[PDB]
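Chemist: Got a structure for you, questions after.
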Protein chains: 2
Amino acid sequence: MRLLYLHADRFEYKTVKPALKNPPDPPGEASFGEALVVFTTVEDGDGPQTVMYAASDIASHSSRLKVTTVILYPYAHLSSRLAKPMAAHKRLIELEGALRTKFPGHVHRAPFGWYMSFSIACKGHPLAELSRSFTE
Amino acid sequence: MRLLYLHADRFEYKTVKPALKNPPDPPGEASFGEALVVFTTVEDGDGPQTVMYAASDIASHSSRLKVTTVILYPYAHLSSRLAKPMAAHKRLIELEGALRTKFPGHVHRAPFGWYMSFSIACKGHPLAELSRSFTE
Ligand SMILES: Nc1ncnc2c1ncn2[C@@H]1O[C@H](CO)[C@@H](NC(=O)[C@@H](N)CO)[C@H]1O
Ligand SMILES: Nc1ncnc2c1ncn2[C@@H]1O[C@H](CO)[C@@H](NC(=O)[C@@H](N)CO)[C@H]1O
Ligand SMILES: [Mg+2]
Ligand SMILES: [Mg+2]
């Protein structure tokens with residue numbers, strides 16, 4: 001699993017065209033204030049331990065930043081060892097579930113299987129942009 | 001070299017704190033309209049052929065998108081096989097030079113060695129977000 005953590009002042013997204021034949025999540029949009037935006041690429045090796053490591057790390061980083069909202073943003077482009085779309089969606093659902101057991105704030109999972117527009121205003125402080133890798 | 005191509009409606013950045021002891025580029029800011037924002041991670045293996053492959057690809061993609069502005073945005077987070085900061089800066093300078101020989105529009109190289117704030121509005125069409133890898 002490869003993640004990119006972006007500490008935003010604001011964030012918003014809108015699904016546009018379906019990127020998959022039948023996206024498993026409905027279309028939609030959302031916007032937010034201050035949040036940790038976690039761009040999330042699910043990789044072949046990812047299973048339940050990977051999900052829980054990533055959940056624990058996201059919660060600790062958010063703790064460090066004093067963030068109270070986390071956006072799990074599906075992202076196909078951080079890795080060249082991608083899981084298949086059904087496995088990725090399953091892992092991302094698991095990740096959202098896992099994160100709720102470790103982090104007390106708002107967790108939002110953006111829909112899976114769509115092309116997106118987004119806007120972000122990413123903060124400039126030293127810990128505002130970081131990447132992570134998890135395996136098992 | 002690992003790149004992320006984001007076809008933006010708008011883009012802007014501002015240097016904040018120096019991320020290196022002595023950033024080799026002066027502080028600053030810029031904003032843009034429609035552009036291809038190329039987040040660029042220079043890797044250990046990168047040399048002159050890598051630079052030219054990446055220049056040629058950026059020019060072709062921009063051609064496909066009918067983009068007339070390209071932003072070369074230094075980005076430490078796309079890879080876990082990073083070049084050292086001096087080599088990376090040299091490669092990025094070379095990349096800007098190379099791109100000017102293949103692409104007729106505006107090329108802007110964002111400064112190197114800084115923490116940045118940025119804002120992007122990334123388009124939602126199918127080719128608006130893509131990643132690339134170059135080696136030699
Ligand atoms: N291994 C993987 N990990 C995470 N997400 C994955 C995935 N495989 C497919 N997706 C999702 O399907 C869309 C098209 O690739 C992806 N959509 C996107 O990456 C948009 N942000 C592009 O505009 C994403 O929803
Ligand atoms: N191998 C590498 N490839 C590309 N850029 C590199 C690099 N090594 C260092 N940098 C630059 O130094 C800043 C701190 O890591 C980097 N700054 C950034 O990545 C900001 N966007 C963070 O806010 C970048 O300017
Ligand atoms: Mg809509
Ligand atoms: Mg300034």
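Cβ atoms here come from the backbone N, Cα and C positions, even for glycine.
Sharing the features that Swiss-Prot gives for it:
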- A:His77 to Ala: Isolated domain has decreased deacylation of mischarged L-seryl-tRNA(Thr), no activity on L-threonyl-tRNA(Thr). Deacylates correctly charged glycyl-tRNA(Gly) (MUTAGEN)
- A:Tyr115 to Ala: Whole protein and isolated domain have nearly wild-type deacylation of mischarged L-seryl-tRNA(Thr), no activity on L-threonyl-tRNA(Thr). Same results; when associated with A-129 (MUTAGEN)
- A:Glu129 to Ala: Whole protein and isolated domain have nearly wild-type deacylation of mischarged L-seryl-tRNA(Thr), no activity on L-threonyl-tRNA(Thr). Same results; when associated with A-115 (MUTAGEN)
Chemist: What whole-number Å value do you get for the CA-CA distance of A:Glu129 (mutagenesis position) and A:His77 (mutagenesis position)?
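Modeler: One finds 16 Å between the Cα atoms of these residues.
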Chemist: Output: those mutagenesis positions from A:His77, A:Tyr115, A:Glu129 whose CB lies less than 6 Å from an atom of ligand 2, in sequence order; none if no residue fits.
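Modeler: The qualifying mutagenesis positions are A:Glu129.
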Chemist: Taking the Cβ of A:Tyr115 (mutagenesis position) as centre, how many other Cβ atoms lie within 10 Å?
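Modeler: That number is 19.
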Chemist: Once the DSSP letters are reduced so that anything not helix or strand counts as coil, what is A:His77 (mutagenesis position)?
Modeler: coil
Chemist: What residues, ordered by sequence, lie under 8 A Cβ-to-Cβ from A:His77 (mutagenesis position) and sit at least six positions away in the same chain?
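Modeler: The list for A:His77 (mutagenesis position) reads A:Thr41, given in order along the sequence.
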